[PDB]
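One structure below.
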Amino acid sequence: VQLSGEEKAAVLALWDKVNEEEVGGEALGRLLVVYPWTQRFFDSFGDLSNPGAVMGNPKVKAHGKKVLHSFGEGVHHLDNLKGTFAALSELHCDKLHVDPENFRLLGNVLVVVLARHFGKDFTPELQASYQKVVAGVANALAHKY
Amino acid sequence: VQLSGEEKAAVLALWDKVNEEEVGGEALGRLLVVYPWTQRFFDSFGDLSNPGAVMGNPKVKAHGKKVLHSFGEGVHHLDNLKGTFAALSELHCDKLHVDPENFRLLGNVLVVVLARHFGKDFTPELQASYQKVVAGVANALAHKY
Amino acid sequence: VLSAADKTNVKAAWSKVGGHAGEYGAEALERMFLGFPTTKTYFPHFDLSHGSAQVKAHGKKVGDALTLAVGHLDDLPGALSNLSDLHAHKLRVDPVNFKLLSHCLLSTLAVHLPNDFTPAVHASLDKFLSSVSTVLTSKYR
Amino acid sequence: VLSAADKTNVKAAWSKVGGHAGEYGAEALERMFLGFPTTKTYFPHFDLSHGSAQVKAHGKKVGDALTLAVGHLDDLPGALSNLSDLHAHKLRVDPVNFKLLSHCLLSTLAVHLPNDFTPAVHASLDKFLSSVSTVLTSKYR
Ligand code: HEM
Ligand code: HEM
Ligand code: HEM
Ligand code: HEM
Ligand SMILES: [Cl-]
Ligand code: NA
Ligand code: NA
């Protein structure tokens, strides 16, 4: 979970350009559409029956923003992820019982959403750096297992 | 990676009866037969083309013993798995580039071999305790990723 | 995905299971619940205690479904359609849990059939349970 | 695994890919090598530097194989048989690596076809890539 000096700078420069509203909602929405079993954890969000209802769901957009804000904490605290996600790890293990494999999936979907928004500016080396970040966040979130 | 006092006692009592050579050889052999892609790391062992050649290969039996002896070190240092497998983690992650998923696979295969050797004495609650052990070994071996 | 040798291995192995499919299904469930407690989340309405009659009953249905699958290896999607609807659409079972039950099933077969649970049969039953899991976790309507 | 709706989406989406299949395969490969160095083990004889003639050439074969699969969605085991033997029996590729390339290939489509990479098409191409992966990692011959 270590980046070079140029890697972390490059990662942050792209994060400054992230729309904190759309990206979070789209990533979570794609998770519920592409991995439908995840919908089980969000029965209280309402209609998730078709991509239209999921991608336009106001609760999905709101919760997605929260999720992206937490990924942001990971991008800015790489050297202390295990401590940054202690409470969230406990939440997802004891209370929600989310399998750690799903953290990886949401992490890759987020990467795919970033690629869709930034196009050729999301270079392979820049993605490689975000694969490291996404893996670190996923590992920190599964520490309570 | 913590077990109760009664769990620990039960896990240790069973390991006293584990023949590290027979269980190790059968466990490694089944890994190569049931997950054939693992054979790629052992091409220097010779003919692994069929289960007969795998289960009778002397290099498979020898290495299986080594592997099971290392599980034994984990079974006797449950409170220090990371430090116990630190060197082996570097070997498997930075030098061999073995995907961590295969660590979990070998641990489940070991459990199946234990179940086959000890029969009804390998109770569901005793298996539950060893599932924790193999998961602990698997995570400790992947900590270098 | 399943070779001809796998099909014949599964066929012969399940002939050794015989009438014990329900007992083994039940014991597999008992091993899963104790070994991976998260799976109990999907049965909040079950008595999951020792010797539970509900687990025994459910295990009989799991064993019967596998026997059915063994008789339709060449068309699992069609034979297990109703079971795919329940698990993927209605219950939305995380695919991870199917790997856990498959592992607990093999463990149970290892306990009761130590002389017949050879590496090759082991490998073919693993492929078999993997194909069954894929069908039950997929929305192919 | 693949529904009728999935097949239609896959065929329609791949018509938008068109003649860029080779480019996208090569870029996907390059994203895999940089993002997952573990995958470099399977190409010890390749120049994995950017713009490599080997990677670009290799990517062309992956793009062509996927285009082939798109026209044989109803019989992937039959159409991809020769490639299943190569990857499972000869090369012994760890199945995990197919999930990494699939993710990197979806990442590539998101880059170049952002308006056509809708959630529905995304969901269908992922099912598609999993079915291709299962065939290529299975010893059924
Ligand atoms: C890197 C991955 C993830 C991050 C950073 C993350 C972050 C969060 C955050 C910030 C919350 C809000 C907690 C609060 O408000 O107190 C939350 C709650 C929650 N998470 Fe996630 N999460 C992740 C993955 C997942 C996945 C994969 C699932 C299910 C498939 C999931 C299911 C839930 C649920 C059900 C809640 C509670 C929702 C509610 O009660 O409104 N999480 N998570
Ligand atoms: C999951 C638990 C595992 C444990 C506890 C374990 C333990 C060990 C041990 C004790 C050695 C011997 C090192 C030495 O002699 O200096 C070793 C080497 C090795 N391991 Fe494992 N291992 C595990 C899994 C795996 C897996 C899953 C693979 C590949 C799929 C693998 C591949 C290798 C290889 C190729 C070597 C070197 C063989 C040689 O000396 O020629 N190991 N490991
Ligand atoms: C090879 C794998 C599996 C097979 C063959 C199988 C078979 C079945 C069958 C035959 C039923 C019918 C129940 C009835 O008619 O009363 C059922 C229902 C059910 N299955 Fe499974 N199952 C499998 C895996 C799983 C897994 C892994 C889970 C969760 C961890 C699960 C959770 C359930 C639940 C909660 C029900 C409903 C039980 C009830 O409401 O009484 N299944 N399954
Ligand atoms: C959708 C997934 C994939 C497709 C469609 C695909 C397709 C192909 C094709 C068409 C060939 C050449 C066949 C021939 O020349 O007859 C090939 C070779 C090869 N593949 Fe893949 N492949 C896939 C995934 C992978 C993965 C995940 C790896 C390893 C991580 C891999 C490693 C290789 C290697 C090492 C070769 C041989 C290279 C050489 O001959 O120089 N493939 N693949
Ligand atoms: Cl055998
Ligand atoms: Na197994
Ligand atoms: Na992906």
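The residue numbers of chain D are those assigned by Swiss-Prot, with the residues present covering 2-142 sequentially.
Just so you know, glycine gets a Cβ as well, placed from its N, Cα and C.
Sequence annotations record features per position, and here Swiss-Prot assigns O2 binding site to D:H59 based on sequence analysis. Annotation source Swiss-Prot lists heme b binding site at D:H88, citing sequence analysis. The domain 'Globin' annotation in Swiss-Prot covers D:2-142. Here Swiss-Prot notes a natural variant, D:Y25 to F, with the remark: Exist in both chains. Among the sequence features in Swiss-Prot, the natural variant D:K61 to Q is noted as follows: In fast chain.
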D:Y25 (variant position) to the residue listed as 'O2 binding site', Cα to Cα, whole Å, comes out at 11
Alpha-carbon spacing, D:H59 (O2 binding site) to the residue listed as 'heme b binding site', which is rounded to whole Å: 14
Counts by DSSP class (helix H/G/I, strand E/B, coil) across the domain 'Globin' (D:2-142): 108 helix, 0 strand, 33 coil
Could you measure between the residue listed as 'heme b binding site' and D:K61 (variant position) for me? Cα positions, answer in whole angstrom. 17
For D:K61 (variant position), the same-chain residues 6+ apart in sequence with C-beta under 8 angstroms from its C-beta are D:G23, D:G26, D:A27
Out of D:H59, D:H88, which of the binding-site residues has the smallest number of neighbouring Cβ atoms within 10 Å? D:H59
Taking ligand 5 as the reference, state which of the recorded positions D:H59, D:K61, D:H88 have a Cβ closer than 6 Å to one of its atoms. none
